2 protein chains.
Amino acid sequence: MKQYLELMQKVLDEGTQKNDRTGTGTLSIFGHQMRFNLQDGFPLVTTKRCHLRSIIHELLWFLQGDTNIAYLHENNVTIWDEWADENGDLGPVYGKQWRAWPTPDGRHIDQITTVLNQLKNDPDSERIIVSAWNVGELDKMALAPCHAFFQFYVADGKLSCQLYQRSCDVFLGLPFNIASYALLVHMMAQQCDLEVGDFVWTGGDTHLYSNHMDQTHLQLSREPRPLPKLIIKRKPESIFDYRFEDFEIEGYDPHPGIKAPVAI
Amino acid sequence: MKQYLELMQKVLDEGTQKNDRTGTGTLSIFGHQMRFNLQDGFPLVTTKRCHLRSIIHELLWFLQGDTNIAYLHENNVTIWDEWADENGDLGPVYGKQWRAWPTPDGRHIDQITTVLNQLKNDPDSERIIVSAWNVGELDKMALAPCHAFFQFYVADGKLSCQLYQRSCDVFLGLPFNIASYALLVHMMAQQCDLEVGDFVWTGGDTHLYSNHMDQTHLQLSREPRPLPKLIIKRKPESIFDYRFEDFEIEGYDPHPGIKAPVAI
């Protein structure tokens, strides 16, 4: 996608040499923002092939407030395995905060529903926010939220959304995060009878790994293909009743996939 | 400041007509980002006169974890009065979360100190974050955090910081928020023996009030003056030992102030 390749280039161009926690070197820039008009098309990167499958399951999984990888395993989705404990437990990660942020006073707050209420009964609110940064549980999480914070905005029957992503691997993860949230907004909107607006992506520490250079050049040499079109084949009674099959992407003709090993 | 006037213009140019909670109309855009190189100079808007005084006290006040306006009153600072209850109580706002975010398990987390530790013993971290968005206490706050979330970043002995501001009044508040955080980073940095990097400002719902149009045009017609220079006249033993007098701004020659009444 144009915006993506631009980021790629910029980090190549301005990234400074930081080392990641593993010791693997990065090329990082701090602070970036990019907008995607959802009506323009579904932002799935085409300059390299990407697989929605595991993206969809994960989203559905977050929405259930599940933190164990059982559901993912049932569908043979293993992106969380690397982190899970002996029982498939990840700790109070995403799903948990989204749906049951715990209060000191004994409550479990469901921010997803809160948000839905706001969108329906107060679209003009400046606080339609969902946060996964629960300071008290950080220590129990397998990993701290990367996309830790998001806000919705309504204007002219168009729902928009800004995500704050504190840490980013431009090559491996970005693409996936973009599609994931864009998917969320489509569902959200369907459920509120609003048309999709923009998806704004904001990053903190945005980087490329030193061992992803060729693949970067390689990808940087390709030309973006037209964006595909997401189709929701059905309208559930709630945001929690979506099924893997309600989604279907049409018009996606990406260039070949590109593998990027990682260190350990 | 150049970046500021640009924002101003843009909202004039692209803001769509949203109504605020009071019913006062706004011109709003969603999602904006702007960077200020702190070495370039202290970002206090010059195209209109601004008073640091109350900005400094407030910052010092947040750092103490105080939520009552007594300290502010001692110094005749009344920007919080509009919100305070019969006793000067604001609820678990900013100061409280920064210094004593409460856990469900009975702890009070001091994110300011946590952050300082990270900056000193792990500058490469991608999670040097402070959040004031405590979902559980939102309901007890006089108002929900506007600048709800910030992240620090270290690279080449330069500390940088990104603030996520969910809601913004470009005219009245922005200027003040910019100086406030920039001040924070200077102190933070002094305390860590780092040089100041950038201050990145990210907004969600960014707006101008309909009754601030003339003043906007008025301000938009001025030409930015050179940025002043902040001077910290001393180095305390801690981030909590700063005094109102340690600060001094030099070289500030702003154009005349501009008043902007507000509705109720």
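One is the number of the first residue shown, and numbering goes on along the chain from there.
Header entry for method reads X-ray crystallography, 2.4 Å.
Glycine is treated like the rest: Cβ placed from N, Cα and C.
Going by Swiss-Prot, these are the annotated features:
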MUTAGEN   B:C50 to Y  Shows 0.2% of wild-type catalytic activity, but substrate affinity is not affected
BINDING   B:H51, B:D169, B:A263  (6R)-5,10-methylene-5,6,7,8-tetrahydrofolate binding site
ACT_SITE  B:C146  active site, nucleophile
MUTAGEN   B:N177 to A  Shows 200-fold decrease in catalytic activity, 20-fold decrease in affinity for dUMP, and 10-fold decrease in affinity for mTHF
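Structure with Swiss-Prot features highlighted.
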residue : record                                                    : Cβ neighbours (10 Å)
B:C50   : mutagenesis position                                      : 17
B:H51   : (6R)-5,10-methylene-5,6,7,8-tetrahydrofolate binding site : 11
B:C146  : active site, nucleophile                                  : 19
B:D169  : (6R)-5,10-methylene-5,6,7,8-tetrahydrofolate binding site : 20
B:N177  : mutagenesis position                                      : 18
B:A263  : (6R)-5,10-methylene-5,6,7,8-tetrahydrofolate binding site : 11
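The residue listed as 'active site, nucleophile' is 20 Å away from B:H51 ((6R)-5,10-methylene-5,6,7,8-tetrahydrofolate binding site) when you measure Cα to Cα.
Note: the CA-CA distance between B:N177 (mutagenesis position) and B:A263 ((6R)-5,10-methylene-5,6,7,8-tetrahydrofolate binding site) rounds to 21 Å.
B:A263 ((6R)-5,10-methylene-5,6,7,8-tetrahydrofolate binding site) sits 19 Å from B:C146 (active site, nucleophile), taking the Cα positions as reference. In this structure the C-alpha atoms belonging to B:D169 ((6R)-5,10-methylene-5,6,7,8-tetrahydrofolate binding site) and B:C146 (active site, nucleophile) are separated by 10 Å. The separation of B:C50 (mutagenesis position) from B:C146 (active site, nucleophile), Cα to Cα, is 20 Å.
Whole-number maximum of the Cα to Cα distances across the (6R)-5,10-methylene-5,6,7,8-tetrahydrofolate-binding residues B:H51, B:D169, B:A263: 22 angstrom.
Classification of B:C50 (mutagenesis position) by DSSP places it in coil, neither helical nor stranded.
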